[PDB]
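Peer 1: I'd like to ask some things about the structure below.
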Amino acid sequence: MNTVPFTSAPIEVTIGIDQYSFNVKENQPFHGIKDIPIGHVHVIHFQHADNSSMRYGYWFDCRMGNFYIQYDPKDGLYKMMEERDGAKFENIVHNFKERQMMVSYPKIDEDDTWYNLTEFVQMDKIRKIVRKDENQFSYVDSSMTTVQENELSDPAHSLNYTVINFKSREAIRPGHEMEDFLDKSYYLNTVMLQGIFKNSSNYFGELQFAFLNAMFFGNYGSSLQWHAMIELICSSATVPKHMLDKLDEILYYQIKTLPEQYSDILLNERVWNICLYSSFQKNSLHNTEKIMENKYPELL
Amino acid sequence: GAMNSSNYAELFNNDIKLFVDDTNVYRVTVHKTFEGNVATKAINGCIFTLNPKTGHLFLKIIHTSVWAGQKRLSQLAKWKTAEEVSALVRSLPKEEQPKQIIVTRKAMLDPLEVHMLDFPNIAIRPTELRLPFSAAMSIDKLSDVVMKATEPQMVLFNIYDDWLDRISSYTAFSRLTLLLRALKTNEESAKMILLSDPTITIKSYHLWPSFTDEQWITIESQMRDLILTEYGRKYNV
Ligand SMILES: O=C(N/N=C/c1cccs1)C1CC1
């Protein structure tokens, strides 16, 4: 039942909160978002009415601190900030609630969509991908490049996704070239799961974060990361049964949530065709294959 | 990127490069079984790995034993090729290792890139050129050493014989590609043109007959004629 107050809304803007969005007018008496469910990460996001081509926002968890938004007229954006004075913050939220100048997080009781998209996403993992250690919240935008994209130019403002490269020495054991290239099980299970992520929950949490950044900001490097992590599982002959069952649920909710009109720029034809019809796991993603065939048969 | 008619002189510059052709690695005869089903019998094959500047040919013979108990042999053949090319580069002194390897078939790019990950500075390239290296097994001395092999073997040849004494690599490669194109289009006709006059022999240490400069011009004319005729009948043109 947490609140993110706004000092003010001086510029006309579309405000996203998770999968929801609403329009605020220039100098509209808007003072923030209340009734935000505890237990999940959340993302508050912005597109200015005067610049539709750019999208930015803040990943946060209300359990980690008291957060508010304030427009900076110098840097020209809505900034998240932490209020360390808990009494001052309670005093501010109470006043704005009493004067009813806040939007209510519009969750339908039946509706598990946000849990389903964020099941394995944890703030401590977000803060390792998005490095700005003096804040407890994480800024992402449309234009931020990944470490992978940078290697193929400012490291401070990059997305530190785990680098996946099917044609790398990390991916291919000397003397196992054909075996490891055609069946990525060793790369998935030994290198990535045992070696880097430690468990499938961390791997799924990064996959789910990558999708959400692709959807909410149009972040191209995030879309590449999401597809590479799906392709690594689908191109492995040996995957734990619980991982395939969970991946099918994860992708089902992602495909269900995607805007119908963005299917063309958010879904890679080659990867999905390979994953559903050619790959080792072509028969393992029943829920995903059914929603993809019924929602985007053109792509396939 | 891709090697084409536009960047053709690059083949004869001082950057070491090799062509790799995998056409003849996995070779079969198709036959009826007693029950009237169809089966294949593998025969010995070869990797054709050629330095187009020097004429040095690294003919790795692929013995049928390689295939015993293996599945998906047309797929394995590309990986075995990449393994053997990789083994060849590693066997050469650093100053003899190629800067680029050009694969005659795009299906060899991923297998060769993966086997050569240790060599990031060696460029793996496709070509738009339709090179007739599949006709290598029409050269009698190359066919002989492949079909007689009882075990894996590497045999070294100079596919230009002594031509570079008299002509440039550009001209030598043009003559090679014209002879192999003729052999590919009509092997019998091409072989008759090469071996009809018995006064012109093949030296023991050579692949092709010992033509004078004048005789090469006649031979080259006879090959172009053979190729155009066959084009006419193909396309009823
Ligand atoms: O190129 C893209 N554009 N997407 C735009 C979007 C606008 C609003 C949400 S997504 C996607 C990263 C692949």
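Numbers run from 1 along the shown chain.
Placed from the backbone N, Cα and C atoms, the Cβ positions cover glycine too.
Quoted from Swiss-Prot, the note attached to the mutagenesis of B:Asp21 to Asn (Swiss-Prot position 1853) states: Reduced growth at 30 degrees Celsius. Strongly reduced growth at 16 degrees Celsius. Swiss-Prot gives this note for the published mutagenesis B:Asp22 to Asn (Swiss-Prot position 1854): Reduced growth at 30 degrees Celsius. Strongly reduced growth at 16 degrees Celsius. Swiss-Prot lists B:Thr23 to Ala (Swiss-Prot position 1855) among its mutagenesis entries, and the accompanying note reads: Reduced growth at 30 degrees Celsius. Strongly reduced growth at 16 degrees Celsius. Quoted from Swiss-Prot, the note on mutagenesis experiment B:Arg105 to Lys (Swiss-Prot position 1937) is: Severely impaired growth. Reduced growth at 30 degrees Celsius. Strongly reduced growth at 16 degrees Celsius.
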Peer 1: Sequence gap of 6 or more, Cβ distance under 8 Å: name the residues on the same chain that satisfy this around B:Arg105 (mutagenesis position), in order along the sequence.
Peer 2: B:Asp21, B:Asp22, B:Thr23
Peer 1: Within a 10 Å radius around the Cβ, which one of these mutagenesis positions has the most neighbouring Cβ atoms: B:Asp21, B:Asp22?
Peer 2: B:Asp22
Peer 1: When you measure from the Cβ of B:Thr23 (mutagenesis position), how many other Cβ atoms are you left with inside 10 Å?
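Peer 2: A count of 20.
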Peer 1: Per DSSP, B:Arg105 (mutagenesis position) is which: helix, strand or coil?
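Peer 2: SS state of B:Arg105 (mutagenesis position) = coil.
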